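Student: This is the structure I want to talk about, given as structure tokens.
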Amino acid sequence: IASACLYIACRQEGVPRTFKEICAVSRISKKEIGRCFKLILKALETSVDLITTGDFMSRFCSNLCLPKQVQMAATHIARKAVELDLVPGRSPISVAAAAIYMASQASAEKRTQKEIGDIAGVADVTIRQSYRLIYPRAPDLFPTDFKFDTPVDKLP
Amino acid sequence: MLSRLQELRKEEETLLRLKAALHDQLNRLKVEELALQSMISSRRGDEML
Amino acid sequence: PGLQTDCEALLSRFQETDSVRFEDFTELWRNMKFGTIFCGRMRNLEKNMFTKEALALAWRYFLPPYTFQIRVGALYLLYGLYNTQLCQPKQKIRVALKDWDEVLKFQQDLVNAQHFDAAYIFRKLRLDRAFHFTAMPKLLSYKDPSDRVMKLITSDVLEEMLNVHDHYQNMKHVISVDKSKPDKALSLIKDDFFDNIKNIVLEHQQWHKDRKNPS
Amino acid sequence: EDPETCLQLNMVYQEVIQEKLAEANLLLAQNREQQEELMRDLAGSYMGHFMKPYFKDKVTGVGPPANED
Amino acid sequence: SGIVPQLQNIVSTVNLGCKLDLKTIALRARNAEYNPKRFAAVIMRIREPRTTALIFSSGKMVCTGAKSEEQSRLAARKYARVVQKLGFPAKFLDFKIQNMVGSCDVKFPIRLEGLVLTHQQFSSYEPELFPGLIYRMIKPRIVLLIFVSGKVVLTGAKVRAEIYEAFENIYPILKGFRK
């Protein structure tokens, strides 16, 4: 119940965390955290605004050593990708991880899928799946005024 | 190999823009042709009296 | 191992002259000493392997989607490379079936455009039997490209479009029963078609230049 | 003088613009075929899967029973 | 619209009216499973109606997997007969259909975010826990799993009419949120 309340409060104040970021702190697994979250939302007769991909951008890119420019680039990529429906029905966290990966690979500071998965708590397979959907549309998602040393025109 | 991919997709967007412009042109041309048919029918109606 | 860089440099130095004559290519060959590219101690195996690689690269550059200037430059490159070989069994340029139509129409355009130098070079290559007419460009186991916008829209196309448009305006002016004003049933014509296509093309070229300009 | 001239000029204009539209649509079809080729490149895939048991099951992984020879 | 949900599962319960020795049924049945260290019921499977029955020592049997009410009733009667042939005084008392799970496809992608935004009091959309929107319909007590692919799964109904009316109520909302 305490873990569910903490998750609800974090979601409400506008700095939502992921269930995996509360499980890593609490002594229970994600399943019970989610069950108690739903039970509390049902009992309290309250609701929480749906999480957006931009909410996990700042924390994910601050845990990583990415600069602020790469953070803004990833946020813009993810927002445009969700607007363009390139990732239909996929969790916002996977989309955020894919945007962070592409922004890091295109920028001077490069990060592999493993580190991004550990930071965001997303399996590298999910990162690849969410990255291939937005792979062909890499350039138009980037900010127009974006400096880089590794061309956005070529990426893994 | 993303270089040719991006070149091709940008050409694709440009040519979709050209098709959109030409399709608007065609739609307005067809509307004009319908107006032509209507008014020529009306005008020719003045000499079968 | 750097052969592609040499080929690209030679093609760039040929195109910067904006010429199709074989004289410029011969002058560039003599100045760069490109004929010595095969010079150097190397046994027959690696020698013929390098010749195969050079011929394949030159043929690849000779085919689309490269510009006409680059294609003709690659044609002269193929001619020079094949004619100047250290291998007794001169290596042959691998020609695929799917690419034969493109090469034949390119030769037809070259001869039509009075570019007899390139046409004669290609004819000499064919007569000498320098082509291995394979099934695919490469054995299977286990830049200055050309854009579609120029094919779509160019000077002559837009000139014809605006001529048609102004003739259309004139016949509208003369059709109406009264010379003062045209009929109210025909006023939907758009004058921004030329402006719209100009905007699209200028945006496309702006994107192209800000792309090829590094950050 | 008579909108018939308007009709003739107009459908000839429609014919030329329709030829342009058809050419552009053929270019678009070629581009989309190229894109399909590229995705199948992304979805494409060895020699080792054949070596001794060229024919092999995808559920058990065993080839055909040995010939009488 | 003209599309209607197709029932995928029907869960029903019956009272056999006599206590059972699950060990004997497991040892003498044709397709029974009995693992007291994993569950406290005998799991029997049959082919003609393609249903699974859990038989409990108290005599209450739960039949699932049937695709129609008549099929579920026939399967339950088949299980009752099978238990009867094993030397038990099993009858067919208090047959009740407890759940009706059906699936359908509206055949157009749906914007779940907008749906949850405008139906916050009913829908619960948590992409982290489940990639589908859970809509708790109130007029009939039915729960709808609605996915971006357009597939809609209705569950929790006791009658087919409940599922049909729930889908009729939900279809306009999905059409209004047609992605």
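Going by Swiss-Prot, the residues shown for chain D are 81-125, 141-164, listed in order.
Determination method: electron microscopy, 3.4 Å.
The backbone N, Cα and C atoms fix where each Cβ goes, and this holds for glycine too.
Swiss-Prot documents D:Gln94 to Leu as a published mutagenesis change and attaches the note Abolishes SNAPC5 binding in the absence of SNAPC1. Minimal effect on SNAPC5 binding in the presence of SNAPC1. As a published mutagenesis entry, D:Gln94 to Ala appears in Swiss-Prot alongside the note: Abolishes SNAPC5 binding in the absence of SNAPC1. Minimal effect on SNAPC5 binding in the presence of SNAPC1. According to Swiss-Prot, the experimentally introduced change D:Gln115 to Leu is described as follows: Abolishes SNAPC5 binding in the absence of SNAPC1. Minimal effect on SNAPC5 binding in the presence of SNAPC1.
I'd like these features described in context: how deep, what's nearby, how far apart.
Tutor: The secondary structure of D:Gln94 (mutagenesis position), as reduced to three states from DSSP, is helical. Under a cutoff of 8 A between CB atoms, and with a sequence separation of 6+ in the same chain, D:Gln94 (mutagenesis position) has no neighbours.
Long-range C-beta contacts of D:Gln115 (mutagenesis position), restricted to its own chain and to partners at least six residues apart, with a cutoff below 8 Å, are absent.
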